[PDB]
Amino acid sequence: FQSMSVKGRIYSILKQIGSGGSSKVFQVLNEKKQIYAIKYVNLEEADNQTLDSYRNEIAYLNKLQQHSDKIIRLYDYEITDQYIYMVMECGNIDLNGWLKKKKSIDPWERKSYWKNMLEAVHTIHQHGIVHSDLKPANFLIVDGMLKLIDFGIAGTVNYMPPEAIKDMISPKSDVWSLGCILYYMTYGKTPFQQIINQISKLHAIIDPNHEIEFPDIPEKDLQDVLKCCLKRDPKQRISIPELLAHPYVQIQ
Ligand SMILES: CN(C)C(=O)c1ccc(Nc2cc3c(cn2)cc(-c2cnn(C)c2)n3C(=O)OC(C)(C)C)c(Cl)c1
C-alpha cells in the first residue's frame, strides 16, 4: 500500500512482481487509477561499469519505443545518483511462467507468439544489438501479445547457441535461442532438456554428431522452421528476415 513519486506523479504499489540484485519490479496504480509496472533500481553499491550498462539499456529501451510495439512501453523514468525508477506498461505474466503453467499449447497461439518474438528480436538487430542470451523469461504477455523486456545489456543454459559455448557472437545466435523457445512450444521440452548433467549438455550442443530429434508433427512448416533454426553452424542457420518470409509465419 506504499506510495511513490516518479517525476512528480504519484503511484500506489499493489504488489511486488519481482526483485533483481538491487532491483525491484512493482505493480502500481497512477492518479487516473491506470495500472503500470515500476522498476526500482538501487545504485548505492553499483559501480561505474554497472551504471553505463543501465544507462545504455534505458536509452535502447527508450529509442526502440518508437520503432516497434513488441518492445515494452517505457512511459516515464527518473534517474538520480542514488536510484532509477522506470514507469512501464503492465503485462499479465512472462512467457517462461506461462509455458510452465499451460499444459496444452494452441497452434494459433504458438504461431502468433512466434511472429511477435521474430519482430522484437529483428528490431534490436536492426539497431545493432544482439541479446546473446534469449530465454522465455525475456518475453512478457501484454494483451495476448509477446513483448521483449530486456536486451541482454544490464539463468538456464538450454537456449545457448553453440557459438556462445565455442567462446571458451552474431545475429544468427539469437536465431538459435528463438529456435529452442519454439522447440519448447512445439514439443514441450528444450532440444537438450533430457540431459540433467550441465557439462554433458554443453558437450551435446557443441557436438554435431549429437542429432537433435525433430518428431513428425501435423505442422510441416513448423518442422522446417525448427530444423532451419537449430543448425549448429551459424553460416548454415536461417536469418531473421528469411524467417519472417517463411510459410510458417506468412501462410493462413
Ligand atoms: C512472478 N511472475 C512470473 C508473475 O506472475 C508476473 C510476471 C510479470 C508481470 N508483469 C510485468 C512484468 C514486468 C513489466 C511489466 N509487467 C515490466 C518489467 C520490466 C523490468 N525491467 N524491465 C526493463 C521491464 N517486468 C519484469 O521484469 O517482470 C519480471 C520481473 C517478472 C521479469 C506480472 Cl504482473 C506478474
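Indices start at 1 and increase along the chain as displayed.
According to its header, this structure was worked out by X-ray crystallography, 2.8 Å.
Backbone N, Cα and C define each Cβ position, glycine as well.
What Swiss-Prot records for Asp133 is active site, proton acceptor. There are 19 other Cβ atoms within 10 Å of the Cβ belonging to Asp133 (active site, proton acceptor).
The ATP binding site annotation in Swiss-Prot covers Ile17, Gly18, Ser19, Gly20, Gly21, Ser22, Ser23, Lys24, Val25, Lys39, and the record cites sequence analysis as its basis. For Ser23 (ATP binding site), the number of other Cβ atoms no farther than 10 Å from its own Cβ, over all displayed protein chains, is 15.
In the three-state DSSP assignment, the secondary structure recorded for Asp150 (mutagenesis position) is coil. Of all Cβ atoms in the shown protein chains, 17 besides its own fall within 10 Å of the Cβ of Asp150 (mutagenesis position). Record note (Swiss-Prot), mutagenesis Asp150 to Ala (Swiss-Prot position 664): Loss of kinase activity. The unchanged residue is displayed.
Taking a C-beta cut-off of under 8 Å and a sequence gap of six or more, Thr156 (mutagenesis position) has these contacts in its own chain: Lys135. Swiss-Prot gives this note for the published mutagenesis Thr156 to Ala (Swiss-Prot position 686): Loss of kinase activity.
Each residue in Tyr40, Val41 lies on the same chain as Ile17, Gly18, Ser19, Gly20, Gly21, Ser22, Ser23, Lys24, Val25, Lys39 and has a C-beta within 8 Å of the C-beta centroid of that ATP site, without being one of the site residues. Missing residues between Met168 and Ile169: 12. Distance between their CA atoms: 12 Å. Across the structure, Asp133 (active site, proton acceptor) and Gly21 (ATP binding site) place their CA atoms 18 angstrom apart. Calculated from their C-alpha atoms, the gap between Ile17 (ATP binding site) and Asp150 (mutagenesis position) amounts to 16 Å. Checking the recorded positions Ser19, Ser23, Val25, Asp133 against ligand 1 with a 6 Å cutoff on the Cβ atom leaves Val25, in sequence order. Of all Cβ atoms in the shown protein chains, 11 besides its own fall within 10 Å of the Cβ of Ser19 (ATP binding site).
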